[PDB]
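Worksheet for the structure shown next.
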There are 2 protein chains.
Amino acid sequence: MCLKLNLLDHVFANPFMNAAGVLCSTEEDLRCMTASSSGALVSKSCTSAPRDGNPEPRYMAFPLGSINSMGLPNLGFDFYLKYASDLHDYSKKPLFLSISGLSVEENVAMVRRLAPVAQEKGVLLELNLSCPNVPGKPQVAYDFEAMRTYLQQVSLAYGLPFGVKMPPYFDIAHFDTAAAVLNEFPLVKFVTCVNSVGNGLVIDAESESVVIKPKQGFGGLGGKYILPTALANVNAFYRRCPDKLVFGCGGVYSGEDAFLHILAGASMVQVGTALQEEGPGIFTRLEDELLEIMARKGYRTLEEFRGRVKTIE
Amino acid sequence: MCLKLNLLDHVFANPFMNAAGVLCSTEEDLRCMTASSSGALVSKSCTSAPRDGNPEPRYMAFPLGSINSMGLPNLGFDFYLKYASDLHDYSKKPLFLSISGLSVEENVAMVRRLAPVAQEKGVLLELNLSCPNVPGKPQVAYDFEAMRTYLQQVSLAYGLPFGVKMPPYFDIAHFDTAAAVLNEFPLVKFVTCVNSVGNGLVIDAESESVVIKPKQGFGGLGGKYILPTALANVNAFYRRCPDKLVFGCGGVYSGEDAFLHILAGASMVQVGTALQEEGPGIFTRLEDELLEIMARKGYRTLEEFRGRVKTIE
Ligand SMILES: Cc1cc2nc3c(=O)[nH]c(=O)nc-3n(C[C@H](O)[C@H](O)[C@H](O)COP(=O)(O)O)c2cc1C
Ligand SMILES: Cc1cc2nc3c(=O)[nH]c(=O)nc-3n(C[C@H](O)[C@H](O)[C@H](O)COP(=O)(O)O)c2cc1C
Ligand SMILES: COc1cccc2ccc(CCc3c(C(=O)O)[nH]c(=O)[nH]c3=O)cc12
Ligand SMILES: COc1cccc2ccc(CCc3c(C(=O)O)[nH]c(=O)[nH]c3=O)cc12
């Protein structure tokens, strides 16, 4: 009894991977994720140039989850491309590379360079649509016209199957509009739901202070706070995008939580906060726990229950 | 050392009140809230006509919060207006009346008839800007043009100070836009942040089923899930609407949670899920807990620390 699966013309030992930004920024981090029991890894979202990121403290965690305003600290696209082209051991697991350029032009420039390495090595593109839009505008995925433009331009520039990382939505009309945008693109083969629940605010009662420095304490939420939001987004897109895969991300701390994401429609399951807090050992625990729940239920495959969440009446 | 506040030309023994929809639908519910130690009460959001609402189960709660798709079950506006006009004992505490018409015209119709009772008896209007709009469009407060229309028409029809109940937002740009529209309306004297985090999806692992019947299990989230989102919204509106009060709602289970709301800017503090789960005894607990935090810190009044959350240098 094993959790291996095939998706996107690649084979995966199991459905687990890190969430972009967690344990993926440096060569050391990518080596560590490659040595783990995860089924796959994704790199830190990158920009054309290297970035320091925001001032610290910029990440904090708590029993219910985490808040972050990292600000895209990363080693720059040239580094992640070199990792993909020369350093990653593809015999170990598949690699996804996440791109988050600060404009459409920057994303086009990066994807034009990724394509031959994708063809040659099989690295997979996850395009982060929480990439910053023009300042004073909402993030790109919350601006449907910008979202359509980015995908038009990337599709043209890249020319190969890719995926998109989405922020959560909270309104059924918005599910309908977003999914319709995505379904205009046939090259968009997976949709990762969700990025962090945007612009939360954690306050410490003892000190009377916010807990992160950037943005007056405001940052994206992850972890237990966001599991029902994550599940809703996974299912909403699973129902609306029948010709795409959905990748679940948000609130996974256990094999039960992974099971819920798969029931909702997830094909891979990404682990952010919990992985940041527990370290890469979490992947063996998650696999064990997911296999235990499967065995108790009599399920011998992921396909037997993916997307099979039951509704009432 | 007291929790008492004087706002909107009323006196409140303490900041706590129910959140609209919890323990406020029937005469029995309103008498129970009136008998409690809460500093105020709000009625169930109402429609012109009495509504059966969405099929059951439509509310469920869990250790980290609740999900609901109630569907505005309510006794109809005439009932709540009679309660305000004839039944409520204003010597016990102030009353807010929440309205949630299904069109701008329905809201106008109700506020025209609430006005004279507001003027004579001092009932306070809370206008719910999550009232559903045209289906397939986003909820009113996620459609800024619709929001502006509603506020123009209700301001003209009512002609008295009122407040609004807002959904949460998740973008810095989005928060600014909400402030920009509300600040067009001088009669909007309070902003209640937040209504339920929309369209989440709770799934029971054992039964592999969603837990509420309407909308294929989708529903609004409250409780521990939503406290950092709530705080963010309170503080974002508190900073952007300096001539308005902000009332906090979301994730309050303890005096410590209330203290964080107040540090973020809240003047009243509303209690939804936790009151649904614990019952009205919660109010004496919250008062005692808030007073204990104030005593440890040497604060004698709420204005000492309201809006005084610290940022990092
Ligand atoms: C420290 C940190 C950095 C992150 N950076 C990125 C990023 O570079 N790209 C991205 O797509 N998402 C980023 N995320 C979002 C996560 O990939 C994930 O979508 C979110 O944390 C929710 O998953 P969780 O509940 O498991 O944390 C980051 C999250 C954290 C906590
Ligand atoms: C059962 C239920 C019914 C609700 N009905 C309404 C309503 O009629 N009008 C409204 O403005 N908010 C309604 N809400 C939202 C709450 O007022 C509150 O904004 C939300 O539950 C978050 O607060 P909490 O975290 O304390 O639950 C309802 C919530 C629940 C749980
Ligand atoms: C300049 O880039 C940013 C400034 C401030 C906030 C940011 C939030 C998100 C992002 C995109 C990268 C990312 C980050 C981040 O690097 O902050 N954190 C997340 O949880 N998700 C993400 O997708 C860039 C930001
Ligand atoms: C017909 O009215 C509705 C149908 C389906 C979902 C709805 C959700 C919210 C509302 C507004 C009333 C309300 C409700 C409600 O009555 O469902 N629940 C909340 O958590 N907040 C609210 O403001 C009406 C709905």
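Note that chain A is numbered according to Swiss-Prot, with residues 2-314 shown in order.
Technique stated in the header: X-ray crystallography, 1.5 Å.
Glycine too: its Cβ is placed from the backbone N, Cα and C atoms.
Swiss-Prot lists A:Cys132 with the feature active site, nucleophile, giving similarity to another entry as the kind of evidence. Note: A:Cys132 (active site, nucleophile) has non-local neighbours A:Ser46, A:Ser101, A:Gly102, A:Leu103, A:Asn108, A:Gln140, A:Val141, i.e. same-chain residues 6+ apart with C-beta under 8 A of its own C-beta.
Annotation comment: Swiss-Prot describes A:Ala21, A:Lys45, A:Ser46, A:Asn129, A:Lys166, A:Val195, A:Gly224, A:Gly251, A:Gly252, A:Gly273, A:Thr274 as FMN binding site, evidence class experimental evidence. Sequence-distant neighbours of A:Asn129 (substrate binding site) (same chain, 6+ residues apart, CB-CB distance under 8 A): A:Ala21, A:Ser46, A:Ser99, A:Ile100, A:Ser101, A:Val165, A:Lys166, A:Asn196.
Sequence annotations record features per position, and here Swiss-Prot assigns substrate binding site to A:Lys45, A:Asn69, A:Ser70, A:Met71, A:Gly72, A:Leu73, A:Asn129, A:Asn134, A:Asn196, A:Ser197.
Counting every protein chain shown, the number of other Cβ atoms lying within 10 Å of the Cβ of A:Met2 (variant position) is 7. Secondary structure from DSSP puts A:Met2 (variant position) in coil. Where Swiss-Prot documents A:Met2 to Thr as a natural variant, the accompanying text is: In allele DHOD3.
The number of other CB atoms found within 10 A of the CB of A:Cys3 (variant position), across every protein chain shown, is 8. Annotation of the natural variant A:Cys3 to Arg in Swiss-Prot: In alleles DHOD2 and DHOD3; the original residue is retained in the structure shown.
Variant annotation in Swiss-Prot: A:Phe63 to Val, described as In allele DHOD2; the structure shown retains the original residue. Here A:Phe63 (variant position) comes close to A:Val203, A:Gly224: these same-chain residues lie at least six apart in sequence, with C-beta atoms under 8 angstroms from its C-beta.
Every protein chain considered, the tally of other Cβ atoms within 10 Å of the Cβ of A:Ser86 (variant position) stands at 16. The annotation that Swiss-Prot gives for the naturally occurring variant A:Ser86 to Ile reads: In alleles DHOD2 and DHOD3.
In Swiss-Prot, a natural variant is listed as A:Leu98 to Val, annotated with the note In allele DHOD3. Under a cutoff of 8 A between CB atoms, and with a sequence separation of 6+ in the same chain, the neighbours of A:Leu98 (variant position) are A:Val43, A:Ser44, A:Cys47, A:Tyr81, A:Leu82, A:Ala85, A:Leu115, A:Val124, A:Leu125, A:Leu126, A:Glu127.
A:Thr285 (variant position) counts 14 other C-beta atoms within 10 Å of its own C-beta, drawing on all protein chains shown. According to Swiss-Prot, the naturally occurring change A:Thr285 to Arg is described as follows: In allele DHOD3.
Listed in sequence order, the residues of the same chain lying 6 or more apart from A:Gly252 (FMN binding site) and placing their CB within less than 8 Å of its CB are A:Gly66, A:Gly223, A:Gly224, A:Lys225, A:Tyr226, A:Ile227, A:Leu228, A:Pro229, A:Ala231, A:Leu232, A:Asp258, A:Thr274. Between the two most distant C-alpha atoms of the annotated FMN binders (A:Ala21, A:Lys45, A:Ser46, A:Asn129, A:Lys166, A:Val195, A:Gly224, A:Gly251, A:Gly252, A:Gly273, A:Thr274) there are 20 Å.
Annotation for A:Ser70 (substrate binding site): same-chain Cβ neighbours under 8 Å, separated by at least 6 residues, are A:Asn55, A:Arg59, A:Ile213, A:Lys214, A:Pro215, A:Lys216, A:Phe219, A:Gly220, A:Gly221. A 10 Å cutoff on Cβ-Cβ distances gives A:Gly72 (substrate binding site) a total of 16 other Cβ atoms nearby, all chains included. For the recorded site, A:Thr274 (FMN binding site), the DSSP three-state label reads helix. Taking A:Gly72, A:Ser86, A:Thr285 as the recorded positions under consideration, the smallest Cα distance to A:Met2 (variant position) is found for A:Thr285. By the rule that a residue counts when its Cβ sits under 6 Å from some atom of ligand 1, the recorded positions A:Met2, A:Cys3, A:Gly72, A:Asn129, A:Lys166 yield A:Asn129, A:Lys166. Around A:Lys166 (FMN binding site), a 10 Å sphere centred on its CB holds 29 further CB atoms from the protein chains shown. Rounded to a whole value, the Cα-Cα separation of A:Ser86 (variant position) and A:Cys3 (variant position) is 30 Å.
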